[PDB]
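S.K.: Let me begin by handing over the structure; questions about it come next.
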Amino acid sequence: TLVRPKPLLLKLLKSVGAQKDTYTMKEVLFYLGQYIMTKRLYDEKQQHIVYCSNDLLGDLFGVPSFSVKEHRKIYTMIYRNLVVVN
Amino acid sequence: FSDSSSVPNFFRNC
């Protein structure tokens, strides 16, 4: 699945090293993981929960926190922020 | 993107 991230998502991807405009969904998830971990956004004692109200990720996703157990919810938040091209 | 026990396990080797 090939996607074109919208400006805020693109900015977050590039902030962890990405240098292009079109990505696979695998790449988008990879870079978002790198972003979450470098920014230390997951709770050290409840590690499936991401806290993002003090981060651009929270602006992107429109939530102050989320769980990585919630796959459908996360896909929705990501898809809102890109255009799928195939 | 399949082990959801923790953010590092969800991303490791993915």
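Sequence positions for chain A are given in Swiss-Prot numbering; the residues included correspond to 26-111, in order.
For this deposited structure, the header notes the method as X-ray crystallography, 1.5 Å.
Here the Cβ of each residue, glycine as well, is placed from N, Cα and C on the backbone.
According to Swiss-Prot, the domain 'SWIB/MDM2' annotation covers A:26-109, on the basis of sequence analysis. According to Swiss-Prot, the mutagenesis experiment A:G58 to A carries the annotation: No effect on its ability to induce apoptosis.
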S.K.: Looking only at the domain 'SWIB/MDM2' (A:26-109), how are its residues distributed among DSSP helix, strand and coil?
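M.R.: DSSP classes over the domain 'SWIB/MDM2' (A:26-109) add up to 38 helix, 20 strand, 26 coil.
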S.K.: So for A:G58 (mutagenesis position), how many other CB atoms are inside 10 Å of its CB?
M.R.: 19
